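Only one structure is covered here, and it is reproduced in the block below.
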Amino acid sequence: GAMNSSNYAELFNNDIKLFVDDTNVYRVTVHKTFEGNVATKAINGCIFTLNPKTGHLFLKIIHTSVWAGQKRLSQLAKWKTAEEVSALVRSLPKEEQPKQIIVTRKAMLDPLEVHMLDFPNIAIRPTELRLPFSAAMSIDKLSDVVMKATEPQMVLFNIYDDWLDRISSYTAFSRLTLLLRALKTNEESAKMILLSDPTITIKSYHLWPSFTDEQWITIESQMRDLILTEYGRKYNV
Amino acid sequence: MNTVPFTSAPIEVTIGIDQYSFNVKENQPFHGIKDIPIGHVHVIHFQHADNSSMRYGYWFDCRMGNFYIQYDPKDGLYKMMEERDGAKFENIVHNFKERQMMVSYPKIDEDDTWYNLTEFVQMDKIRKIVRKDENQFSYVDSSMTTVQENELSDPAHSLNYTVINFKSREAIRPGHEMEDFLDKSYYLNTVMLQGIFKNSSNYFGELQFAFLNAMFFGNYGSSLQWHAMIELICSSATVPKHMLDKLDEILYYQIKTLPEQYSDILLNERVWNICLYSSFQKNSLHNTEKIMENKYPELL
Ligand SMILES: O=S(=O)(c1cccs1)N1CCOCC1
């Protein structure tokens, strides 16, 4: 059923599974009109579909042309997400298709179930975890490809860089969620922590800097301090 | 007017006939029900005094044969049987009538309740939902499961209602996933009406039969079917006007007849609130909405 803190190691077993996060699919800026009314302008978005065991991220870029002439866009966005995830599954070889898809928001359950009726053996599940995947657009290389897109496009990334050569997928997911939670809580400070030292660079083929094992421990500590610092600022603690 | 005689009444029992009921004492000289209106199906139903478990009963049409009730002490229930000897039957009824051992079907002349509840219900359609081809009448009880309930266990004792499932390939055209899920008109009009039921009269007949089995037997699967068939119409943006007007009449009389104290168990809050206040047809069921708001405002 639902995926929570009791069954957390299930994410790193050998049954193929994908998280689907739709929080950046339909993105707008709200603005005033010449007459003083309010209107929205869409900007390019993305579906965040991630295999937490391998780091495999299928970033389907949602170009603003998708929304042209359509009504009820926040509702449509859920069905468009489900349509695209269904199309991704069908594009994968049978032995690569997931056995479970975990949606980060419960409103995606019915759209995805309906689009996946042809796959009765793929379980569609919610989660009780509060995952920070909305912050994916705070990763500079991901935001760059989304904003530059001029048409619908799928881009592939290992979101763990080469970390799995040195750490387990449980630890890599923990590092990812800590980084994303930090970027969500205070984007400017998190990017300062990650890029403050000019001698540590991001490889051309990577998303995150090339930290040594000991440097990652320092970075991880600085991210936890940031999250706690912001918590105290928010609640006056 | 027709008659269903009883051989005897050996166990104390509450007997229903359509929307009426009466109590018979153990070994009371009760020998049946007379003056049953010709032209409608009827249901004769039982709840034993010493074990209210299992309400059970029989749907029948006196135009199709001469039927009587006799208690079976081995199986422990009142059984309907058909008498093929026409002259024996007439002679039996006449003696019981002369001795005044029968209750009269107590229909008030002004009262169209039973017609309004069974307008589209036909025995031939009942006999396809309830499969026992050697009899002209159909047994139903409180515990019988539906074909759909069995898919989610004896097949011969099942209620073969038409399966309705909103998240099924039958309900959802490939490529129209959002459209068909949010507006069920395709599933209602093409799949169910044109395809399976052939016309709205058969659809309403099954809806009405499901309601009556829910009400008279407490049959849970029948209640599920009744609500599904309502929801399917209310969740469709395109419904013929004559069907919406007839549905409003059907539901009005169902809600009017429901025991006030059985509302908690026979009415689904989600379906009714969705149907009356959110669905495409929220403004199409004027009579039903008025009776629901005056009779069961708590549910809403
Ligand atoms: O193997 S990958 O990590 C992969 C990610 C998603 C599907 S396959 N990869 C393929 C080449 O582009 C870079 C990322």
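Numbers run from 1 along the shown chain.
A Cβ is built for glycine as well, from the same backbone N, Cα and C atoms used for every other residue.
What Swiss-Prot annotates here:
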type    : residues                                   : note
MUTAGEN : A:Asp21 to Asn (Swiss-Prot position 1853)  : Reduced growth at 30 degrees Celsius. Strongly reduced growth at 16 degrees Celsius
MUTAGEN : A:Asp22 to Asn (Swiss-Prot position 1854)  : Reduced growth at 30 degrees Celsius. Strongly reduced growth at 16 degrees Celsius
MUTAGEN : A:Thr23 to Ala (Swiss-Prot position 1855)  : Reduced growth at 30 degrees Celsius. Strongly reduced growth at 16 degrees Celsius
MUTAGEN : A:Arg105 to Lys (Swiss-Prot position 1937) : Severely impaired growth. Reduced growth at 30 degrees Celsius. Strongly reduced growth at 16 degrees Celsius
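Neighbours of A:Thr23 (mutagenesis position), defined as other CB atoms within 10 A of its CB across all chains, total 20. Counting Cβ atoms from all protein chains shown, A:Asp21 (mutagenesis position) has 22 others lying within 10 Å of its own Cβ.
The two recorded residues A:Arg105 (mutagenesis position) and A:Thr23 (mutagenesis position) have their Cα atoms spaced 8 Å from each other. For A:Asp22 (mutagenesis position), applying a Cβ distance below 8 Å and a minimum sequence separation of six or more within one chain yields A:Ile47, A:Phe48, A:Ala77, A:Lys78, A:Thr81, A:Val103, A:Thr104, A:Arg105, A:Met108. In the shown protein chains, 16 other C-beta atoms lie within 10 A of the C-beta of A:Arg105 (mutagenesis position).
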